[PDB]
Amino acid sequence: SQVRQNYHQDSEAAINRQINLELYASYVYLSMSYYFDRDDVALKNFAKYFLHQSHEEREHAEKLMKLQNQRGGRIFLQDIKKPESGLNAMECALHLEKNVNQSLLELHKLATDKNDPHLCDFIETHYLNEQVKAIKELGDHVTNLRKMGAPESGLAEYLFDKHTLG
Amino acid sequence: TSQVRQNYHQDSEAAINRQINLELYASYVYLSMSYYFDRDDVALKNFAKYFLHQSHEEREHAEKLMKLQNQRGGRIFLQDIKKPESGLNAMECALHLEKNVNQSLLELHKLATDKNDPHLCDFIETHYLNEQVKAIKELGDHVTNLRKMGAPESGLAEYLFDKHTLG
Amino acid sequence: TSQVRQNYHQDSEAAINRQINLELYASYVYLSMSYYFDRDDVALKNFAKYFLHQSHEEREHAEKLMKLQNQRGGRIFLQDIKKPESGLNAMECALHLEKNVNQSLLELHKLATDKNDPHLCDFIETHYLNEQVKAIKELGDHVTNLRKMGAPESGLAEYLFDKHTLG
Amino acid sequence: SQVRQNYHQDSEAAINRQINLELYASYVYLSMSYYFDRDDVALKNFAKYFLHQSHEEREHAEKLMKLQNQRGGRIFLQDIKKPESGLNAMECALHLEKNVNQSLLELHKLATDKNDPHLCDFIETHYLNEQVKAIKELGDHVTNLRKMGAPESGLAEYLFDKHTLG
Amino acid sequence: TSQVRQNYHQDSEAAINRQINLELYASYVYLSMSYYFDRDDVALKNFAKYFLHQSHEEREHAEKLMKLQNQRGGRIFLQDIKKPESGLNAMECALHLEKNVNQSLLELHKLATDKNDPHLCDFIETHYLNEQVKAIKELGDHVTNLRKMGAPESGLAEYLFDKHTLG
Ligand SMILES: [Fe+3]
Ligand SMILES: [Fe+3]
Ligand SMILES: [Fe+3]
Ligand SMILES: [Fe+3]
Ligand SMILES: [Fe+3]
Ligand SMILES: [Fe+3]
Ligand SMILES: [Fe+3]
Ligand SMILES: [Fe+3]
Ligand SMILES: [Fe+3]
Ligand SMILES: [Fe+3]
């Protein structure tokens, strides 16, 4: 690639793996979103919240595909793997976002070891603080749903859906 | 016979008249439910407004079928409109009402299909079938939330639903 | 018995439920008349719009009585709504319909007077009695004009009236 | 009085008694309003609701004083007599409004017996339907507070204060 | 054969080419009618404007079918457009014209149904079948009013209709 400079093959491969994971996270959120749209669940603000999360993750993948091309790497796509209560879904989302953050931190370590400061600052600027805020927000939600009495209390999940996500 | 009548089978004409009576009946059921929740000893005013809007919507459904009857050169035949406890119970009654209306409309579409009346088929599809699907899904959502909130045993649940979903 | 009920006689409560049924019947009659003039073999579209507006007014008359029933602590009891030639003849049928409703309202007011229910008396006076007088005078004006123009023998007359008075 | 016409002495005296009762009702509502402003009760929308009721009743008395002068009667004022939970207060207000309505209906009967149609229509137009709506509204409130679990449930009274009176 | 063609039968392609010619014929008929009423010895200008607008609408019906032909990968085949007394008689000829176009469209839909072409079925339903129903009902309303007013013997009737209905 006529533009490639200081871009290690390990970083390129890791970006491609991270692209797959962000798309996977988007798929997970899409599944959760339409679960809460079911007539026997019917927490429509849970559904909207997860649908917005799904769209954010897809944007996270497209930005990495953009970065791959900017640095002269080559995008390699793989299959996107297929993905009970409002509290349980927030706990799965929290654990999902921590797995994505962990992957991003290992990516940043790789970029650091290969002395790629542009990639390091790109990850810091567009991904690391977003994950921290996403994880903190999901922790806030898990805490409130538990203190209110979820998942045994359906009233708690209804009122949270109205007052926090609505 | 009508100067405008074309490809309009007498069985369709009759079935449209029965569907008009059923839509008017549904409007009557919703009107009763609306003023039940306006009672001073029930007093769930957003349930009442919700059901009153459903009543007006069913009356519009009946009037559009009367319009269609005239458009196709059929003749309207009207019959008596038959006379029609908690917020959850009423939502369940409405859900069953909408599925009974839906079933009739699907039987109407099957008759129109069998008589090769594509205009009536698409008319029913465009103005009624998806309206019923959305109404049934919405009523299913309401029933689920009221159950999950603790209705009918919890009057608090029905109160908060009236405020946060129907209000 | 209601916590809000005060000075509201059982006879008045039953008479209001009967009046609700009559108002819904009148609405049904006007609805029937409206779509008759929408037929392709009658096709007097402003007659149709006029009677449809009357149909909706009668339904508001019934809902306001249902509201009053709840306000006073009575209990709504609904019954079957019974099923209902020229523009002149429809105006004449409407005139008699409104006079029969007026007569029922006047007997209702006499009942409220005899029960010393001044709130019900003023409710009937404010929302119904003058509305009936204006409807009856208007319908008499329409009948008179159609007759003088040469209806029902003159189809031209009914066409021009639809355009110049109801249009 | 140069303006007095068809205005019985019994009607004039009854209007003066009704003036006293409307002022009494205003005093009752003022007491209830500042009870819910107490720091150990603190239902501020209950307090605002009753304060508005207090101001309406005073207006009811001033309109009757106006009517007294319009018909050539003479206003005679008397002492205004001094007047636990949100539900109990609504029940006291409901019973208060029914006592005022009863007094107004006896007033109308008096006006009817004395063949005073102006007074009859004045009472019908400005007082009878207002009482019916006031009594119906208070009945709605009592019903909702009970179905929600008042007075044992303080949560019920808090949420009603926010969602109905707020 | 076309790179875009999918599930588009040869008989459907030919039938659409026949329908195109018929819509163009109908437009020519309305065009003839419009300028007849513009004649100095007929001189019903709103009849003339009404029929000219019908002529333009039929032309658009033909162009949308030509667009559909290209969309589905068919090939347009054009043929000669064949050459086409009172206001009432012209409305009656128009009514009969629209019923013949509707009949042709209904046979078109039966063919599309037989070929399992749901895109074509819904295209016909959405853009043609309900337009035909509305056009036929409107023309029947016009014929009925003209007859009731005393047309065609009454020249006064056709003038007033031209002013109050078409104007
Ligand atoms: Fe992400
Ligand atoms: Fe940095
Ligand atoms: Fe319906
Ligand atoms: Fe709330
Ligand atoms: Fe009425
Ligand atoms: Fe004129
Ligand atoms: Fe007062
Ligand atoms: Fe009066
Ligand atoms: Fe056409
Ligand atoms: Fe369709």
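Note that chain E is numbered according to Swiss-Prot, with residues 6-89, 95-177 shown in order.
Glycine too: its Cβ is placed from the backbone N, Cα and C atoms.
According to Swiss-Prot, the protein has these features:
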{"type": "BINDING", "residues": "E:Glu28, E:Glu63, E:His66", "note": "Fe cation 1 binding site"}
{"type": "BINDING", "residues": "E:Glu63, E:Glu108, E:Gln142", "note": "Fe cation 2 binding site"}
{"type": "MUTAGEN", "residues": "E:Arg23 to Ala", "note": "Abrogates interaction with NCOA4. Fails to localize to punctate lysosomal structures"}
{"type": "MUTAGEN", "residues": "E:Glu28 to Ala", "note": "Reduces iron binding and oxidation rate; when associated with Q-87"}
{"type": "MUTAGEN", "residues": "E:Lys87 to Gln", "note": "Reduces iron binding and oxidation rate; when associated with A-28. No effect on iron binding but the oxidation rate is severely reduced; when associated with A-108"}
{"type": "MUTAGEN", "residues": "E:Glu108 to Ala", "note": "No effect on iron binding but the oxidation rate is severely reduced; when associated with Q-87"}
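Annotated features, which come from Swiss-Prot, shown on the structure.
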residue  : record                   : CB count, 10 Å
E:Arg23  : mutagenesis position     : 15
E:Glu28  : mutagenesis position     : 25
E:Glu63  : Fe cation 1 binding site : 24
E:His66  : Fe cation 1 binding site : 23
E:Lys87  : mutagenesis position     : 11
E:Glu108 : mutagenesis position     : 26
E:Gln142 : Fe cation 2 binding site : 21
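Distance from the CA of E:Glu28 (mutagenesis position) to the CA of E:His66 (Fe cation 1 binding site) is 6 Å. Among the recorded positions E:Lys87, E:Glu108, E:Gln142, the residue whose Cα lies closest in space to that of E:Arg23 (mutagenesis position) is E:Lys87. Comparing Cα positions, E:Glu63 (Fe cation 1 binding site) lies closest to E:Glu28 out of the mutagenesis positions E:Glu28, E:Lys87, E:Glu108.
According to DSSP, E:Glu63 (Fe cation 1 binding site) sits within a helical segment. Looking at E:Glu108 (mutagenesis position) and E:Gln142 (Fe cation 2 binding site), their Cα atoms lie 7 Å from each other. Comparing E:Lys87 (mutagenesis position) with E:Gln142 (Fe cation 2 binding site), their Cα atoms are 22 Å apart once rounded. Residues E:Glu63, E:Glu108, E:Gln142 make up the record's Fe cation 2 site, and a Cβ search at 8 Å around their centroid adds E:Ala31, E:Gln59, E:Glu62, E:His66, E:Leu107, E:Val111, E:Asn112, E:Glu141, E:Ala145, E:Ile146 from the same chain. Checking the recorded positions E:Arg23, E:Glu28, E:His66, E:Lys87 against ligand 9 with a 6 Å cutoff on the Cβ atom leaves E:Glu28, E:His66, in sequence order.
Cα of E:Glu28 (mutagenesis position) to Cα of E:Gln142 (Fe cation 2 binding site): a span of 12 Å.
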